[PDB]
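One structure is given below, encoded as structure tokens.
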Amino acid sequence: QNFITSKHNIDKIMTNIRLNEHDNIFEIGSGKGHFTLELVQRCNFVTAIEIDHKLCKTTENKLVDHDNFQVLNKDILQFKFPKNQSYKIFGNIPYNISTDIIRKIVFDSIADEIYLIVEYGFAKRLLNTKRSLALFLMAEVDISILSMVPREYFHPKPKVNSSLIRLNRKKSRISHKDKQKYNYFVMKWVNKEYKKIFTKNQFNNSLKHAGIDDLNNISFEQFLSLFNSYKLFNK
Amino acid sequence: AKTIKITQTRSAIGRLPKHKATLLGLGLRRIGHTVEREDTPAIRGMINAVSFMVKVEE
Amino acid sequence: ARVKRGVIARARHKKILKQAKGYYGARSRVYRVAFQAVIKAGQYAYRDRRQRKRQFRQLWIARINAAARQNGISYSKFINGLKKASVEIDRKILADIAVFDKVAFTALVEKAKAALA
Amino acid sequence: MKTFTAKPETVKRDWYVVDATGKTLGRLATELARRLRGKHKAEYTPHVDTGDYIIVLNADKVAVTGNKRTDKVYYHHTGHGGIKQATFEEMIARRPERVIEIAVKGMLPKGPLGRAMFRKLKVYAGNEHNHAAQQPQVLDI
RNA sequence: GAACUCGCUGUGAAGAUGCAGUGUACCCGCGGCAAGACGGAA
RNA sequence: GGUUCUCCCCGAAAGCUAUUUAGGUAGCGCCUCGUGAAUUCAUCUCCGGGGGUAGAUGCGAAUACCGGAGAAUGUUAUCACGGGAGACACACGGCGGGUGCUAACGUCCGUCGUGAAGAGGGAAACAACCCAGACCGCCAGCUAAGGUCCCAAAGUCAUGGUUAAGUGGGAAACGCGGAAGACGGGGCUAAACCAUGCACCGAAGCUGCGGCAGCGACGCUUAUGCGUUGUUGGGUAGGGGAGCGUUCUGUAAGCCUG
RNA sequence: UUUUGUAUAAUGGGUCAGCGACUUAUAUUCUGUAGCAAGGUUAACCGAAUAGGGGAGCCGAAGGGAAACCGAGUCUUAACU
Ligand SMILES: *CCN(CC[C@H](N)C(=O)O)C[C@H]1O[C@@H](n2cnc3c(N)ncnc32)[C@H](O)[C@@H]1O
């Protein structure tokens, strides 16, 4: 499903991934092995996670000539990622359990380099600064859009186009000495009770110090400037 | 020989069946129930079987 | 032999409804909630029959301590001295003579202090 | 036979004067709340108060041990909205006696009987009181 | 179903009028508004 | 989906092995009533051992078993037959063996405790966390877990130290050095932590007094009833026993009743 | 009420009075009780009809080997301890 080879509907997606020969790659969802067959070649060592055992036998049949990889028959949301060393995530995921992976890899994993493919609507909404989930999402990792993959490439035909997200760790500096006010700030911000976080004077002055002219279109560095203003106002 | 006073000081809730059988063979029913015994190595075996739950008096 | 059951059900309803006099509103007029009110009142009476013995003992202890603090001795040392003096007076009537008498409580406190020291 | 109870129309309550120069806040408020409840009398009953009226003067000289003079913070909500946040120093400089009252309101029971007991306490910020006609007594604590 | 039918903090068969803590609130009406809730699926 | 009066005793299971077996069927294991029987069975100690778990894995302990002998305790708690059922998607945690990277407050087999069928006390609230099994009544006393400054019953108790941070008032790698949302409030410089000793508060636990009910052993006796005497009595599905009330018929051309 | 388990985020009841749910017939097995006892008992029917007659039948006292046949024993067992 949405697996497919088409070979040349691939190398074309297999260019933007600027991977080197020394990277460790964890890949979420292999299908029949149209991507892992070159993921073993272009990197060092692959630890793939797949739960469908017949698809795992299909992958081993496609990969009889490779040794620097192993496959784990574990459930994705119950798997605990390694906490030492460094590796990169590659993902071609089903959509009907998409959120269940993303908070898995930004809040329960310490991966710094994220390559995923999602649908258009998810890629559009994830950068929207109104939802609380997205406000939790760019709290530690920067979000970027690379290119578009339309729907004629996936054999079971989907209905809408797809897109590639590339996500990078920025070192954040929002941590245990900084947190437990950030969830406060966003969870009081997206439902609009400004009186419980500011009075009138501090709200107006923070808006004039930030330079926000429209409250409905606010960017992220504006939001961290607002949080810094709240931090200086609240000791 | 010398007589021994035996007193139960705590209950038998959530214990192994071996301790319950030991209490049944000893003749103890409730907390604060004293009983009299004679000196036997088997009786001392019952005593060291449950030392945290009964109390001995020479 | 058809038997009508009009008298028996009416008597059974009137027996229960007589036990629920002095209840707010519909709990004292209809049957379907007066039964539950009677059951809950019985359960609460059955628990407060045990709670009363704790409440009165706590009241007696508070009165005993308040009366004994005036003579310059705490409750615990007073009770320990009374136990060391082998006096078998209970907490109720000792609090009663603490309230209704002053010279006898003073003599008791002096005896307990002499027995402790 | 039944135990004695305190009738509210026959019990006697007196008047006392408490100085508060240099005394600790909590160690005075605890004694004031104990004396206001009537726990120091042999006729003590929980459902009816038996405490004595207490006048507290020189309430602006109360001292707090430690660094609490700059970091003890009182919050207050209007019941809507915005909150009013103050520290110790501007609160004693603005309205002193409220602080002492707040401590008593932290210690007394809750309900109609709690405010009925709290009504018996009169706290003055100066050294002069106009209750000399009641003939109060000096109590040392 | 019976009601003498308040706001926050936390626990929750997981968004509490009834649970633990704390605060406010004299009794009863009259013309509105959409927020809760019933129609709604975030 | 529903099934209507009351009381007294005993009181479980969501497991195992086989099958033209896939929502199935047949036995076994768990419960109750009646009959009989062997010092029947359980706990502990000792004795030389069937295997190979110390000392010294080459011989082999406690603990997972089996055999014999022996004192004490236990309302036969043991087995066989007949009558009658209930259950046949259990949940959480512990011990001995596996899996998963001794990865991960990760996942399977024999065994146990708590709920299901258990009330009360403590951790603020809270089904598995700690103590502890509710016959009834008493304005009597002693204790376990937990506490003794006020809310709120009881030490502003005693001895010797530590902290100056409101750390205490939450924990993961070791940075006074990352430790920071979870003291309940008031508020505390001891009313925080460590060690010692003496008291007290603290339950439906134990004791003191009175009453009812069942099963045993004793003397008179006997429609088997008293008087000592130990002992027991929370309970869903289920088994056993003893009773209240309504209509009509015989006793009844009797009895009460302007 | 359904679930291991509920105030939870699964369902039902506006209130009162009356009505409404383990019955009947036939076989089969067991238990308590009553008469008779190596015997017990009648059906249809006759009958001044709950009386009396009617022994036509039904169950048991002797078993097992398919069987002929053998017997307080037999049968099977080469045959038994
Ligand atoms: C049940 C409908 N969903 C998605 C449908 C879609 N938003 C529409 O056009 O109606 C609503 C839920 O999904 C969230 N959501 C918003 N936008 C997206 C996108 N692009 N992709 C996936 N889910 C989306 C809504 O917030 C709501 O939870």
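By Swiss-Prot numbering, chain A shows 10-244, in order.
Recorded method is electron microscopy, 4.0 Å.
Quick reminder: no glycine exception, Cβ is built from N, Cα and C everywhere.
Within 10 Å of the Cβ of A:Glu59 (S-adenosyl-L-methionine binding site) there are 21 other Cβ atoms, across all protein chains. In the three-state DSSP reading, A:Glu59 (S-adenosyl-L-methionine binding site) counts as coil. The annotation S-adenosyl-L-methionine binding site is assigned in Swiss-Prot to A:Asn11, A:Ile13, A:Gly38, A:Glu59, A:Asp84, A:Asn101.
Listed in Swiss-Prot as a mutagenesis experiment, A:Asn11 to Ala is described as follows: Reduces activity about 3-fold. The number of other CB atoms found within 10 A of the CB of A:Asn11 (mutagenesis position), across every protein chain shown, is 18.
Record note (Swiss-Prot), mutagenesis A:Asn101 to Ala: Decreases affinity for S-adenosyl-L-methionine 4-fold. Reduces activity by 90%. The unchanged residue is displayed. Spatially close to A:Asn101 (mutagenesis position) yet at least six residues away along the chain are A:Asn11, A:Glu36, A:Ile37, A:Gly38, A:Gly40, A:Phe44, A:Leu125, A:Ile126, judged by Cβ distances under 8 angstroms.
Annotation for A:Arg112 (mutagenesis position): no spatial neighbours, criterion Cβ-Cβ under 8 Å with sequence separation of six or more. According to Swiss-Prot, the mutagenesis experiment A:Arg112 to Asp carries the annotation: Decreases affinity for S-adenosyl-L-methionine 5-fold. Decreases affinity for RNA 6-fold. Reduces activity by 99%.
Residues within less than 8 Å, Cβ to Cβ, of A:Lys133 (mutagenesis position) and separated from it by at least 6 positions along the same chain comprise none. For the mutagenesis experiment A:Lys133 to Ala, the note given by Swiss-Prot reads: Reduces activity by about 80%.
DSSP assigns A:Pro165 (mutagenesis position) to coil, not to a helix or a strand. Counted within 10 Å of its Cβ, the other Cβ atoms near A:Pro165 (mutagenesis position) come to 8, all protein chains included. A:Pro165 to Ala appears in Swiss-Prot as a published mutagenesis result, with the remark: Decreases affinity for S-adenosyl-L-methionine 6-fold. Reduces activity by about 96%.
Among the mutagenesis entries in Swiss-Prot is A:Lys166 to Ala, noted as: Decreases affinity for RNA about 6-fold. Residues within less than 8 Å, Cβ to Cβ, of A:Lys166 (mutagenesis position) and separated from it by at least 6 positions along the same chain comprise A:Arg160.
Listed in sequence order, the binding-site residues from A:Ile13, A:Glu59, A:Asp84 having a Cα within 10 Å of the Cα of A:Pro165 (mutagenesis position) are A:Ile13. Within 10 Å of the C-beta atom of A:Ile13 (S-adenosyl-L-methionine binding site) sit 15 other C-beta atoms, taking all shown protein chains into account. In sequence order, A:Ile60 are the residues of the chain that are 6 or more apart from A:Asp84 (S-adenosyl-L-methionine binding site) and have a CB within less than 8 Å of its CB. Considering only the residues assigned to S-adenosyl-L-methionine binding, A:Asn11, A:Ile13, A:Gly38, A:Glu59, A:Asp84, A:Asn101, the longest pairwise Cα distance works out to 23 Å.
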